[PDB]
Amino acid sequence: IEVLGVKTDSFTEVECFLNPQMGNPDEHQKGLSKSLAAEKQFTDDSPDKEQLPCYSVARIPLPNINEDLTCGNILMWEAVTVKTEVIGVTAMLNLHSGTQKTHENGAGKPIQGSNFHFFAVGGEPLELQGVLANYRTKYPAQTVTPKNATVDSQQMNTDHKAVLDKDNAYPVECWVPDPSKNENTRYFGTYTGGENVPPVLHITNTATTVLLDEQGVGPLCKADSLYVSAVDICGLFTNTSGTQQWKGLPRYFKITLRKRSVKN
Amino acid sequence: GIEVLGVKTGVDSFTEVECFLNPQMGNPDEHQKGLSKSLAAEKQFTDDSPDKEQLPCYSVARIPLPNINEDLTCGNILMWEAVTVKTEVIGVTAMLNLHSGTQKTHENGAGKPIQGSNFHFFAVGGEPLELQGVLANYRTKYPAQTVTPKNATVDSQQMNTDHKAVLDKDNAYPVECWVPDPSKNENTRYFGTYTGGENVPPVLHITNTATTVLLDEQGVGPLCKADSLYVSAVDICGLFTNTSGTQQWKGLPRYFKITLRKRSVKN
Amino acid sequence: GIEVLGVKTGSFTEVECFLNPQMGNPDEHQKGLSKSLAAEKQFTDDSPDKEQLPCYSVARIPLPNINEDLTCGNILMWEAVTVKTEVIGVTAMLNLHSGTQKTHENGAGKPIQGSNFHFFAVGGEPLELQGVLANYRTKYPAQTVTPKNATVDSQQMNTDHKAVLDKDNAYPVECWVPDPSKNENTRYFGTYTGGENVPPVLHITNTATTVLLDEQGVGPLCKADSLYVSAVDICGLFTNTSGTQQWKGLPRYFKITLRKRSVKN
Amino acid sequence: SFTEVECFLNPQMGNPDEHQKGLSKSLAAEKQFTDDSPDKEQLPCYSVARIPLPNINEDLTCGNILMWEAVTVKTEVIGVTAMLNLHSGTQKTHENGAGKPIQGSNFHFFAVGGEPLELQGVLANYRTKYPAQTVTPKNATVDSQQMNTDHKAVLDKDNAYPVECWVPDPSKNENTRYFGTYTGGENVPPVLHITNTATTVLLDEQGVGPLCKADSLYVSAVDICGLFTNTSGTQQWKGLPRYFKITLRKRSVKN
Amino acid sequence: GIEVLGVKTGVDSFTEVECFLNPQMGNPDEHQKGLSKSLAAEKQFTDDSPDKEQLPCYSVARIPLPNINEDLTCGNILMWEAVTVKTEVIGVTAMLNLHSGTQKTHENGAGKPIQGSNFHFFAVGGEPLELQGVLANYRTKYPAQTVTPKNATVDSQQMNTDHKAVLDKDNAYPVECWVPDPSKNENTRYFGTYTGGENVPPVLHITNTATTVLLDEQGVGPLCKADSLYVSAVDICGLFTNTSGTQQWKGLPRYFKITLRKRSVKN
Ligand SMILES: CC(=O)N[C@H]1[C@H](O[C@@H]2[C@H](O[C@]3(C(=O)O)C[C@H](O)[C@@H](NC(C)=O)[C@H]([C@H](O)[C@H](O)CO)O3)[C@@H](O)[C@H](O[C@H]3[C@H](O)[C@@H](O)[C@H](O)O[C@@H]3CO)O[C@@H]2CO)O[C@H](CO)[C@H](O)[C@@H]1O[C@@H]1O[C@H](CO)[C@H](O)[C@H](O)[C@H]1O
Ligand SMILES: CC(=O)N[C@H]1[C@H](O[C@@H]2[C@H](O[C@]3(C(=O)O)C[C@H](O)[C@@H](NC(C)=O)[C@H]([C@H](O)[C@H](O)CO)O3)[C@@H](O)[C@H](O[C@H]3[C@H](O)[C@@H](O)[C@H](O)O[C@@H]3CO)O[C@@H]2CO)O[C@H](CO)[C@H](O)[C@@H]1O[C@@H]1O[C@H](CO)[C@H](O)[C@H](O)[C@H]1O
Ligand SMILES: CC(=O)N[C@H]1[C@H](O[C@@H]2[C@H](O[C@]3(C(=O)O)C[C@H](O)[C@@H](NC(C)=O)[C@H]([C@H](O)[C@H](O)CO)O3)[C@@H](O)[C@H](O[C@H]3[C@H](O)[C@@H](O)[C@H](O)O[C@@H]3CO)O[C@@H]2CO)O[C@H](CO)[C@H](O)[C@@H]1O[C@@H]1O[C@H](CO)[C@H](O)[C@H](O)[C@H]1O
């Protein structure tokens, strides 16, 4: 999209709370995955959907701004800044409910281990690339995973292109944002691996991310729609029995937008 | 929110207020201030009734400010605007005591230092801090003398938008039940870091040279309603381990020094 | 050697590249992994297989020719100005169920972790290497380019060990490092972390850009209309149910912006 | 209008005997709250030195005088490489292995001011029976484990104020600049940087550095690097000297 | 000392020198260059006599610079001035060999990587680096062929100002005995980081885009006396662990790339 210079009614602000999609084994275990399996053979590994955390995504409708989309010059909503926040970090200070003792007489074991904290803001669905730890993994019916996985899907298999158009459908272990695309999206993620990794989570209402690219253009919202994507795997929760399930927390988005002139 | 006009400072347009806020970890008895009650583990999800003393709570103090004697009948008045804050965790060196009631790390070895999960948080606002409730266990039966999410549901372990509250009472709101609400708090600036893990080393910096500017994106700091300021804090440093192996949350006081200026607002 | 002149304005180009990792690939089914790793082999008889040895990844990217005559005193060359680069598939390691080893009874699988090395380079010619060995008496396998005539000093400085990254899946990571005494026409960046329990920390974003201009404002100049991207992304060790370990690698993406620069000829 | 003073400050870990300088006495554990009487040598203390400065005034009744003003400081922990000694009196990590390096809880701290550092007392155990030859919070109460504003003091004596009892007072210290970092945990790896290129500016928000009262400059330090583990498994704090290099300028003040 | 005058600019005013500095970890025999001798532990303070091969030493090289003065009988002269340095630890990827003489971490597992206490240090000066002696154990009986603090006393474990030296000899000054002296070194820039702990992960970055400026607060870089430049280094990466459990310090070479300019000075 060919963009024009900036104007100076011109602004709008939208909010969103996004629930995590860790699996939710039953009604009582929202924010969690099903117990995790281990030591499954590469040739016979069939994870349950509830064992697989998925990307969270919400399409946010923006106020109509064009009467006629055939006009040579139209206005689009341009995402300029975002404040974003992981919600409920203190909840993990509960070391008494269904926890596993660290030692005799001791407090319960805190949530810890591998984590992935990720967010994206774009004027389209996040564009994804497929990469698998095990290409022979038999993925459940209620998930969208890389079609026709091959030996190359554990490295680069360019055929595995997708978009994040469904909430609670695209497994995190299957997809990453595609850096060869996503011109109209800004995304940020950090993966930390290791069963003993301490979660480090910062909260504030003073941190802003500018969404303008190198030419000073933020994501341009197609069809007056804004897309917010998220993953916030905080780590593993350890049951008294020693079983473990992924723990996720909601993510808040506060996007500021401006009206931008574009060629049409 | 509140419509402000431009900045215009002269002589005696500034003021400075100080505050020491004690931690509210639980205080099992008079001899254990700054500590919680020993912590339980492995409680059934459907029958978990924590004691109030086991639950660290948010600290909050309302600081009165000098009366600017403004009559709220006119459309133009002056309000105190918080512009900067110096804040400090108090008594970090106290944890260098590894001999009092500690558990040795090994035979002939020194006592085990306070460590594990921690949460360090502070807020400055012209109103009480606005809170959102999130629970690890929505079926948790919280004690009478705590303010916790009302009518907790299945969704309270993720997003339940009904759980809105304000930090208006000290030693009442359990840290594990509440976080600052990012969808509100227009008139508050808050800052927090959570670290999880039983072996997490505390890292605490002290200095009198660090200043936090409280002005937002439009250059406006918290506007102090009713000539009052709110400071909030949590400083869970980690766990203290008793000789027996029992563990209790450790907290330290937090110091605030806020600088304010008179600002014109619409009324 | 090369004396630069003016830059063409108005003159730009962008090139992309996905580089597969070269960890060893023991068989068709195990790409991105090395072969089972050996330990405790004697110094005088250590003969590692090629599949046990991760290698440097490299791709030569062809660019358009800009000159009709190479006898002219002034000639145009492609100048790499910026690079966006990204490790691909970081989330794949959240698979803790496939062929993993339990951390405990009833527990999840052990995540990939341990020694890692993440490295990338952009240059107008192959990356220049210096050989250094942990064990100079190592018997390196066929189909690998390793330091020739390794001596006592190859465990420290042996300046005879000079090479160029001109072949993919051939130069073992453990034998070569980029040569800081050379590489005038290359920009390289690497981080080594050692320790069997080291957590991998991997960031992803499409908003991070590295400027490739040197102190004088000149980026890599692409000789023979060729751009070289080089990478190593050893993420750590994958632990099998049995406890056997193998290096894990991931692909790396490059997006390089180039401009036409006039140069003395 | 300028001057430069420099100082080396020995650590005050306790020094049980003349052969163990830089170390504390063996540390005790698992002592009762109501009967914990630590020896002075078991308690590391703040280091402090008053640095006399050239005299610049001849009449103190004047309404306008000159005071030395501290502008910058270069500071350095001294002897960090000494801990690469893993053979002397160390405990083996494993059969045939090297000795265990100093590690564990640490506290690195320095201050520059024109007065003694002002302290606030906070105690882990308010019922601790502190030994003679130490200055500790007087009349320690139930609230001394949190906020007890009666516990005010100044760092005016070297090897007297136990680190575990006192912190710099943020409600005061207008004429001092202090910086400290505490790390807790028995396995904490010491991380120590050295250079002669790092400078700290001591000017405050108004552009004024510490003003040296009575032509005196105070330098305060604590550098508990971690725990030294003896062969027997017995442990003692380890400290290192800190170097100060302060630049001062003449400033006019009301009087 | 040296009254510094104008900087020579433009044509024939700059030079560039490079250097690879081998590490001096001890070198037990010809097959173990880059390593120390197996390390001893639990030696009693009174009977501690370390071999030289067990003691990593500072690395140093004097780099001769082109003659700049045709006549040394002048009122003022030209000196080489070090302006910038690029420096690199060489061979970091060598430690990704976990199969040669290593100790497995577990059954069927890979070899234990090099890890533990590390010290990474470099210096650029127009003189030898000036050292202060500090000892962990002052009663340590240091071996022949090492320069260690003379007449070590009770105070050598803290501040003993008598222990002054200069790094004028390669593989002679034990790293555990000496640190750069911050009370001198006016004509040298030094940088080092010590990390202690037997499980500490080495973290080593490489690049040809990082430059350190050597100019001081006055805009003056090290002035090279007797047309000589001094590069100093220590790069203790950690401990190598043999199958048997014995451990030896590992070191790697360091590269230096220094840019110099001609400076006028009074003579
Ligand atoms: C070890 C134990 O059974 N603790 C239970 C505790 O019992 C009290 C005394 O224990 C300590 C401790 O936990 O080690 C002793 C410490 O010095 C105290 N620390 C401090 C800083 O004061 C702690 C601390 O006060 C509490 O834990 C705070 O909640 O208490 C114990 O010595 C004592 O036992 C004997 C006593 O020695 C003897 O003179 C007398 O004749 O009989 C006593 C038995 O009653 O009794 C103390 C009680 O007054 O009490 C708390 C409740 O107050 C808990 O029951 C605690 O057990 C843990 O409880 C946790 C949940 O709260 C969790 O379930 C753990 O698994 C339990 O071990
Ligand atoms: C220990 C075990 O066998 N777990 C299997 C689980 O069993 C369920 C209950 O176990 C817990 C647990 O894992 O500890 C109990 C916890 O309170 C729950 N935590 C939360 C936050 O809700 C978890 C959690 O709900 C699930 O793990 C999430 O998937 O489950 C167990 O107490 C219960 O016992 C029943 C018993 O089965 C029944 O015969 C008797 O009449 O009543 C008992 C009640 O006390 O059974 C629960 C299931 O009905 O079930 C899951 C499948 O839903 C798994 O089988 C799990 O075993 C692990 O499975 C992993 C892969 O999914 C992996 O293979 C591990 O190796 C297995 O241990
Ligand atoms: C295990 C042991 O006793 N080591 C002592 C060592 O013995 C030498 C050989 O051991 C190794 C080792 O430590 O594992 C073998 C490794 O492959 C070598 N590593 C490298 C990279 O070359 C190391 C290394 O060379 C040295 O450790 C460096 O000092 O040495 C050992 O195999 C050999 O023993 C047999 C030999 O197998 C056999 O063919 C022959 O017939 O008899 C030999 C017995 O002499 O001997 C090697 C030396 O000749 O030697 C050193 C001194 O040279 C130490 O004694 C070392 O023991 C440690 O000493 C430490 C202090 O230096 C400390 O006290 C530790 O507690 C001791 O274990």
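By the numbers in Swiss-Prot, the shown part of chain E spans 32-298.
Method reported for this entry: X-ray crystallography, 2.2 Å.
Note: Cβ is positioned from N, Cα and C throughout, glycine not excepted.
What Swiss-Prot says about this one:
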type	residues	note
MUTAGEN	E:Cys50 to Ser	No effect on infectivity ex vivo
MUTAGEN	E:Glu161 to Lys or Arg	95% loss of infectivity ex vivo
MUTAGEN	E:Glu217 to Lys or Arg	99% loss of infectivity ex vivo
MUTAGEN	E:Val244 to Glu	Complete loss of infectivity ex vivo
MUTAGEN	E:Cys255 to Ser	Complete loss of infectivity ex vivo
VARIANT	E:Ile99 to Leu	In strain: 776
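Rounded to a whole value, the Cα-Cα separation of E:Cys50 (mutagenesis position) and E:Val244 (mutagenesis position) is 17 Å.
Between the CA atoms of E:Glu217 (mutagenesis position) and E:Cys255 (mutagenesis position) there is a gap of 12 Å, rounded to the nearest whole number.
Nearest Cα neighbour of E:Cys255 (mutagenesis position) among the listed recorded positions (E:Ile99, E:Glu161, E:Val244): E:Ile99. Within 10 Å of the C-beta of E:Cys255 (mutagenesis position) there are 24 other C-beta atoms, taking all protein chains into account. Of the listed mutagenesis positions E:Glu161, E:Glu217, the Cβ environment within 10 Å is emptiest of other Cβ atoms at E:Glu217. Around the Cβ of E:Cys50 (mutagenesis position), a 10 Å sphere holds 18 further Cβ atoms from the protein chains shown. In this structure, none of the mutagenesis positions from E:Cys50, E:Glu161, E:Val244 has a C-beta falling under 6 Å of any atom of ligand 3. A separation of roughly 20 Å, to the nearest angstrom, links the Cα atoms of E:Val244 (mutagenesis position) and E:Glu161 (mutagenesis position). Rounded to the nearest whole angstrom, the C-alpha distance between E:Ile99 (variant position) and E:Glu161 (mutagenesis position) is 26.
Of all the recorded positions listed (E:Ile99, E:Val244), E:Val244 has the fewest other CB atoms within 10 A of its CB. When secondary structure is read from DSSP and collapsed to three states, E:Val244 (mutagenesis position) falls in the strand class.
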